[PDB]
Every structure is written in C-alpha cells, then in structure tokens.
Amino acid sequence: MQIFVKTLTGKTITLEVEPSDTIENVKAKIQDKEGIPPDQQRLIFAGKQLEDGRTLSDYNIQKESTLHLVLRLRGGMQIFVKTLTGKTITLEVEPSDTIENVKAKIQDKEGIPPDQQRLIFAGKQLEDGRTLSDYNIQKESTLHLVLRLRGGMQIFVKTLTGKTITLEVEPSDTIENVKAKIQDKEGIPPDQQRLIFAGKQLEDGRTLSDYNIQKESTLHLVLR
Amino acid sequence: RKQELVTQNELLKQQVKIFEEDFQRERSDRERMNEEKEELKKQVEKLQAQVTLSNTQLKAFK
Amino acid sequence: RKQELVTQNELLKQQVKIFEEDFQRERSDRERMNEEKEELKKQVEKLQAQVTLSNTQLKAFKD
C-alpha cells in the first residue's frame, strides 16, 4: 500500500505503509527517507493533525491517500554550540543522537562537513560513535565546536590556466556542489564551467561516487 | 572581563591542537604522494632505458 | 592573573595564524607534487608510444 506525503512547498514523498501502522511508524519512515526527526513533524489529513498512537485505519486511510507534512519550529531537546567566533547555535537534538548525527545536524544548519568538526563537552572531545547519553549531555548544555582546516578527502582541479587548486569534497557531493566550491575559489559561475575526468564530462546531477572520483583525483576545468 | 577571556583561551588551545593535527594529516598525504611520484619516476626510468636501446639498435641497423 | 590571560590570549591567536600559514604552505607543496605526478604520467604515455613505434619499425623493416 502506497501513501503520499506532500509538504506545503510542493515536495512529495511516497511511503509503503500498512493500515495497521501508527502515525509514529509513518513519522519513522519519514525520518528514514527525510532525516527530519519525529518530534518536529506533524502529519495532516483533510485539515486535522493526526495524533500519535492512533493507527491509519482510525482515520479511514486507504491507498492513494495524501497526508501533509508540517515542520515544527523546534523539538523537545536543544543544546548550545559555541564557536571561537562569537556565534552561538541553538541545535535541536534527540537524546538518542550519536555525535556523528549531531555533526550532520550541524552540517544541515551551517554547512560544515562533519569530518571538519570537533565537539568538546567540559574538556572531553566526543568520539563520533558515542551518543549524548554516553557523555550525559543534558538539554541546554553548552558544547564547543572547533573547525578543521581540512576533511578526509581532497581533490585537485586544473583551472583555465594550468594552475592547480584543491577542493574539500565528500563522495556524497554532487557536481553542483563541486562547481559551487570552484566558484568560491575561482569566481567562475557554475554553469560557465565544464568538469572533465577520464576524458568524460560530469553532469550536474550525479555524485562523485557515480564517476568513481577517488581521493586526490585530478579534474580539468573548461569554460563554456 | 576575566571569564570570557579564559573561555576564549581554552577554545584557542583546542583550535591550535586541531590545526597541527590537520598539518600532520596533510604532511602524511604529501609523504604518500612523494612515494607515488617515486614509483612513477622508476617507471619513466625503465621506459627511457628501453627507448635508448631501441634507438641504438635503430641507428646501428641503418 | 589578568595580564597573563590577555598575553597568552594574543600569543595563542598569533599561533593559530602561524599554524594556518604553515598548513597553507604544506598544501601548496602537495599541489605541486601532484603537478609533478601529472607530467610524469604524460611522460609515461609518450615513452610507451615511442617504444611501440620503434619495436614495430625494428621487427618489421629489418627481418
């Protein structure tokens, strides 16, 4: 059984759900395919916010139905992250969150790749494997974020002259992200650029893994 | 203004630590890169060797 | 311990600037290393092609 979930902006997602499922199960599927935690999403049907615990059959959901996702402005737990600069970040976290999940939330908020982030809580650096309850980080506690000069993966680009630049990249990154980094380090608008690797050129939709762009690979830049 | 200062100092100490950590990372990458350059160097060495021997064979046979 | 704090503070800011500069220099040298690797790969391809051409000439034109 397929169900539709649309946001107010127009985005749709399709979920396989059984009528016996509770709204919590659907919110879990939405975070699975969305990342948005359940304490920040409210599901809407024909005008009303469906209440957790009740099943889809309590609301006459059959196949082809359409629910609406609405994001909350907050969840139930927030912590504060201070930088060396003077900016403080109120980060929404779940208590069951791993430090890598927290760093991914920091990435969604401010953009830093998580392998360029180190988090301190009362002197101790936080291993990515541990969770917040391991370090007993409670709500409204303060962490220190220090940023690296580099992540784990860098690539090379040959500019319009023969000169080489280096890019901080993730295999996750799409060629639009790479073109944006080239713009930030070179000033060419992304659609004035063509990227060539192994004689092929890279469309702006597929990631660097799709082209097996490994670490220290050398791309060539062309103007269009 | 004495506690904002100490917190900036601890933040700066951790910043220095992570910066020299990244420096050692880049140095390790450069070391392995130098290794790969040496591999390529030996390759071009043997290629130049066979080029010169085929050259002398050609020049002798003509 | 008040001027000690500001003095160590400014010293640490200077140290982060200095370490960032050293990192920039190491990344520079890494980039140049990669450029050398690129030209060595070009040399490899060229020399292999030349070896092929001369091996063919050799075994062909002379018995």
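Per deposition record, X-ray crystallography, 2.9 Å.
The backbone N, Cα and C atoms fix where each Cβ goes, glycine too.
The domain 'Ubiquitin-like 1' feature in Swiss-Prot is assigned to A:1-76. Assigned with DSSP, the residues of the domain 'Ubiquitin-like 1' (A:1-76) fall into helix, strand and coil as follows: 17 helix, 26 strand, 33 coil.
Here the residue is the original one, while Swiss-Prot reports the published mutagenesis A:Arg42 to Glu with the comment Impairs ubiquitination by CRL2(KLHDC3) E3 ligase complex; when associated with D-44. Impairs ubiquitination by CRL2(KLHDC3) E3 ligase complex; when associated with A-72. Counting only same-chain residues six or more apart in sequence, the Cβ atoms lying under 8 angstroms from the Cβ of A:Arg42 (mutagenesis position) belong to A:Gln49, A:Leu69, A:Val70, A:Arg72.
Long-range C-beta contacts of A:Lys48 (mutagenesis position), restricted to its own chain and to partners at least six residues apart, with a cutoff below 8 Å, are absent. Looking at Swiss-Prot, you'll find the mutagenesis A:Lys48 to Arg noted as follows: No effect on HLTF-mediated polyubiquitination of PCNA. Impairs ubiquitination by CRL2(KLHDC3) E3 ligase complex.
Recorded in Swiss-Prot as a mutagenesis result, A:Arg54 to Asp carries the remark: Decreases affinity for UBE2R2 in CRL2(FEM1C)-UBE2R2 complex. Other Cβ atoms within 10 Å of the Cβ of A:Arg54 (mutagenesis position), summed over all protein chains shown, number 12.
The Cβ of A:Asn60 (mutagenesis position) lies under 8 Å from the Cβ of no residue that is in the same chain and 6 or more residues away along the sequence. Listed in Swiss-Prot as a mutagenesis experiment, A:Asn60 to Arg is described as follows: Decreases affinity for UBE2R2 in CRL2(FEM1C)-UBE2R2 complex.
For the mutagenesis experiment A:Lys63 to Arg, the note given by Swiss-Prot reads: Abolishes HLTF-mediated polyubiquitination of PCNA.
Long-range C-beta contacts of A:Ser65 (mutagenesis position), restricted to its own chain and to partners at least six residues apart, with a cutoff below 8 Å, comprise A:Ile3, A:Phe4, A:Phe45. Among the mutagenesis entries in Swiss-Prot is A:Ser65 to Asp, noted as: Phosphomimetic mutant that binds and activates PRKN.
Annotation of the published mutagenesis A:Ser65 to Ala in Swiss-Prot: Prevents phosphorylation in case of mitophagy. Decreased localization of PRKN to mitochondria; the original residue is retained in the structure shown.
Among the mutagenesis results in Swiss-Prot, A:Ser65 to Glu has the note: Phosphomimetic mutant that binds and activates PRKN. The residue drawn here is the original one.
One mutagenesis experiment named in Swiss-Prot is A:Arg72 to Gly, and its note says No effect on ADP-ribosylation. Residue density at A:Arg72 (mutagenesis position): 13 other Cβ atoms are found within 10 A of its Cβ, drawing on all protein chains shown.
Here the residue is the original one, while Swiss-Prot reports the published mutagenesis A:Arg72 to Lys with the comment No effect on ADP-ribosylation, when associated with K-74.
While the structure shown retains the original residue, Swiss-Prot records the mutagenesis experiment A:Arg74 to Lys with this note: No effect on ADP-ribosylation, when associated with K-72. Shown in sequence order, A:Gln40, A:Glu92 are the residues of the chain, 6+ apart in sequence, with a C-beta less than 8 angstroms from the C-beta of A:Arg74 (mutagenesis position).
Within its own chain, A:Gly75 (mutagenesis position) has A:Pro37, A:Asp39, A:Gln40, A:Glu92, A:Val93, A:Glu94 as residues 6 or more apart in sequence whose C-beta sits under 8 angstroms from its own. Recorded in Swiss-Prot as a mutagenesis result, A:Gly75 to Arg or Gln carries the remark: No effect on ubiquitination by CRL2(KLHDC3) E3 ligase complex. Impairs ubiquitination by CRL2(KLHDC10) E3 ligase complex.
The Cβ of A:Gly76 (mutagenesis position) has 13 neighbouring Cβ atoms from other residues within 10 Å, across all protein chains displayed. Mutagenesis annotation in Swiss-Prot: A:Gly76 to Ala, described as Loss of ADP-ribosylation. Impairs ubiquitination by CRL2(KLHDC3) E3 ligase complex. No effect on ubiquitination by CRL2(KLHDC10) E3 ligase complex; the structure shown retains the original residue.
What Swiss-Prot lists as domain 'Ubiquitin-like 2' is A:77-152.
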Per DSSP, what is the residue count of the domain 'Ubiquitin-like 2' (A:77-152) in each of helix, strand and coil? 15 helix, 25 strand, 36 coil
Neighbourhood of A:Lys63 (mutagenesis position), C-beta criterion under 8 angstroms, separation at least six: A:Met1, A:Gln2, A:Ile3
A:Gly76 (mutagenesis position) sits from A:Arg54 (mutagenesis position) (Cα to Cα, rounded, in Å) at a distance of 21
